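Colleague: Just dropping this structure here.
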Amino acid sequence: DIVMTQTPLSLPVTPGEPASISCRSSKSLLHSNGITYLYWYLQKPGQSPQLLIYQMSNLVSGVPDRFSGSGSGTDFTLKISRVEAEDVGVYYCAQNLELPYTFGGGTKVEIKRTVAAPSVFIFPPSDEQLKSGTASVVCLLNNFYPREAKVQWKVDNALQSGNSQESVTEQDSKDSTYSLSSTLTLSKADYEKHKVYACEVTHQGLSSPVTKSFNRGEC
Amino acid sequence: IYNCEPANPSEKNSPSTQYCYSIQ
Amino acid sequence: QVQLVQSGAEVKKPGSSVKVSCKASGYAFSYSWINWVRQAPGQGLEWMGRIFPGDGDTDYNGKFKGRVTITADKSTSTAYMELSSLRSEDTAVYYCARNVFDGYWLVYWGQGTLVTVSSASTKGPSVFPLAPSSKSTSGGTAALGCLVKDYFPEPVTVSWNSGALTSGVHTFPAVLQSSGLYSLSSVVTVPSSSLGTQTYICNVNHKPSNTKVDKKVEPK
Ligand SMILES: [Cl-]
């Protein structure tokens, strides 16, 4: 099969500035007829894929003229002359020269903005949940950038691995930040076995890791 | 001989291919 | 107006076979290839196969070892993709797309059908408060929320004060727990100074189980 490969995996773009993404094929997509059978699709957040560029360099009518495509038989570039906020999403290159049709792994385009430290909050388990026999403790990292962040749970100052799960929002369409939740889950019994519950947050916007903690039962 | 064959799989059964054959 | 309308999200048990529909309108159903492409998490787009409804001709991606069957019903202009012996890694959004001849290829796409492969049984969520405290304050605000725990399948919806409260809300993507059930939290940021006089309630709706829950979240 023809393998399609894209770079970079992720691209923070600045509205008003150019952006370029790259693709390559394992075999030339050049036909004797002079056409190159390379296509660019964009899947905007919450939308189905749409075709932007057909046959390497042809813009679908209606697609903004800031988009263009070029390349050789094996290496391709999608260029945005001047990025607009509405250009975010996952871009895929693809070939239809041969069956089976194949697609690149995608390049996820997001908005670059200034670094913003998370606001950190911690939430002990509710009495209601405890009565049900389980304890969920939640750590919230709110409205930060960039997305990369490290959250470590400490209980009685012991690092706990394996008993937490993270969830992260997609980039906010208005302020270009992310938020993240980390939830540590313990049995009600194991939970009562300890006292100090702490969330240690490391992020580029923080001069030093921040810790939010609470004492089990006492506030 | 003029080639009416589809250039690639996504033109199999295309109107252009059918028409091409029709006037050979 | 060309339209491709697919069937709704489907939960399937491992080993079963799913049938996804793609109803076409606004063009000649018989004379364009309908392609099926899936998008699994951590994967890009993957081609499954195609059908030319006029003569029923098909092509399949060999990778799916004969597990895919694509058909068409001319009486309703509907194309179908069936995938048998489902495994967890078949969990994906499945799209149909119409090939437009003369070089354009996949111009028209359906809205996609999420197929989730799981052995889990339908179960309504439990809703717990994420109480505001001296440990959930920043600036002049306080964060609070609701933990919507142990439900299946997706989705759940969460609103605040019956929709009145929309600013400062973050409803996180659900996480699949080791139990096979989902959980998510929804949080909102509000002025800390009025926590004693303002009431905050999350409205949780889980349609698959016909479960509705309203949970008041108060300081603690
Ligand atoms: Cl096709």
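The numbers used for chain B are those of Swiss-Prot, and the residues that appear cover 164-187, in sequence.
For this deposited structure, the header notes the method as X-ray crystallography, 1.6 Å.
Just so you know, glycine gets a Cβ as well, placed from its N, Cα and C.
Swiss-Prot feature annotations, pasted as is:
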- B:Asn166 to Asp: Decreased binding of some antibodies. No effect on rituximab binding (MUTAGEN)
- B:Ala170 to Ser: Abrogates recognition by therapeutic antibodies, including rituximab; when associated with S-172 (MUTAGEN)
- B:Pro172 to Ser: Marked reduction in rituximab binding. Abrogates recognition by antibodies, including rituximab; when associated with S-170 (MUTAGEN)
Colleague: My understanding is the cutoff is Cβ-Cβ under 8 Å with a sequence separation of 6 or more in the same chain; which residues meet that for B:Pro172 (mutagenesis position)?
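Modeller: Once residues fewer than 6 apart are set aside, B:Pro172 (mutagenesis position) is near nothing.
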Colleague: I'd like the number of other C-beta atoms within 10 A of the C-beta of B:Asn166 (mutagenesis position), please.
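Modeller: There are 9 such Cβ atoms around B:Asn166 (mutagenesis position).
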Colleague: With 8 Å as the upper Cβ-Cβ limit, not reached, which of the mutagenesis positions B:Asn166, B:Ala170, B:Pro172 neighbour chain A?
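Modeller: Out of B:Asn166, B:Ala170, B:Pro172, B:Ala170, B:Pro172 lie under 8 Å of chain A.
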Colleague: Is B:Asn166 (mutagenesis position) helix, strand or coil when read with DSSP?
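Modeller: Assignment for B:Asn166 (mutagenesis position) reads coil.
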Colleague: In the three-state scheme derived from DSSP, which category covers B:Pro172 (mutagenesis position)?
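Modeller: DSSP call for B:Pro172 (mutagenesis position): helix.
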